[PDB]
Amino acid sequence: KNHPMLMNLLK
Amino acid sequence: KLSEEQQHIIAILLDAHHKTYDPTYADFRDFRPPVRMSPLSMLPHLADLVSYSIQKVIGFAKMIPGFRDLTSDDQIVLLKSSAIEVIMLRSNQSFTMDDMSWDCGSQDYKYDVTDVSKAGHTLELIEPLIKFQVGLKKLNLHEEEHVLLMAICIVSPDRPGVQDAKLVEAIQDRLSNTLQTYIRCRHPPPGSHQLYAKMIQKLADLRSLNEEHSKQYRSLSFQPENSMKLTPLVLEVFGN
Ligand SMILES: C=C1[C@H](O)CC(=C/C=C2\CCC[C@]3(C)[C@@H]([C@H](C)[C@@H](CCCC)CCC(C)(C)O)CC[C@@H]23)C[C@H]1O
C-alpha cells in the first residue's frame, strides 16, 4: 500500500 | 537430535546471510562521506548506510524458508516493522566491546556514540542501543543462532497490520523449534544455559528500541530539511 520500492525488492 | 529439515533450514539461513553481509564493508565507499567536524553531519552517511542495510535485510528475508509463501502485503508489513530491528541485530557483527563502537574496517567507517548523536538522535535512544549491543555481544552466539534470531525477528505474528497471523506463526514456529533444538544439540554448556530465554528477551528489547526510534524518527523527519538528507527507500520504509 504505497510501497513500490519495497515491493520491487521483495519480488 | 537435529532433523534433516532443521539442518536444511540452518544451511539456507547461513548462506543467505553470507550473501547479504560482506564482512569487508567494501560497498561503504559508495555512501556519501562520513563527516565528524556540526549538527546532523553524520546523517547523510548514516542514512546511506541504513538504506543499504535495508536492501540487504530484504534480500536475507526472501531466503527464509516459508517467507515466499506469505502474501506480498504481509511480506511488506513484516519487513517494514522489523527492518530497524534486523539492522540492529545484524550490526552486532561489526560492534566491538573494546571501543563500545561499530567497527567497519576503517577509521572513517568506525561509528561511536557521538557519530550516532551526529545522526540527530538523542542519548535516550542511543544509550539503550549500545546496552543492547553489549548484552547481545556477551551472548556470544554461534552464527547459526544469529541467523536464526534474525529470521525469527522478521517473521513475527505480533506485528501491527498483519493479515495472516496464523501462517506467519507457523513459519516462525519452525524457526523457533530449529533454534531451540540447535541450542540444545549444538550448543555446549555453560554458553547454552538459558540462552533461548535470553535470545527471546533481546527480541523484546528490540521492540522497545523500535518504538523509541519511530518517535525520534518522526521528530527528525518532521522537518523537511532533515528529511531531504534521507534516501527514498528509508522514507518509504520508516515514514514521511
Ligand atoms: C552492515 C552493517 C554493519 O554491521 C554496520 C552497521 C552499523 C549500524 C549502526 C551504527 C551506526 C548507527 C546506526 C546506523 C543506527 C541509526 C543511525 C539509527 C539510530 C537509532 C537506532 C535505533 C537512526 C536511523 C535513522 C534513519 C536516522 O532514523 C542503527 C544501526 C546503527 C549495520 C549493518 O547493516
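The residue numbers of chain A are those assigned by Swiss-Prot, with the residues present covering 640-650 sequentially.
Backbone N, Cα and C atoms are what each Cβ position is placed from, and that goes for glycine too.
So that you can see what the record holds, here are the features copied from Swiss-Prot:
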type    : residues    : note
MUTAGEN : A:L645 to A : Impairs interaction with ESR2; when associated with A-604; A-607 and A-648
MUTAGEN : A:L648 to A : Impairs interaction with ESR2; when associated with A-604; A-607 and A-645
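The local packing around A:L648 (mutagenesis position), expressed as other Cβ atoms within 10 Å of its Cβ over all shown chains, amounts to 17. Note on A:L645 (mutagenesis position): other Cβ atoms within 10 Å of its Cβ, all shown chains, come to 20.
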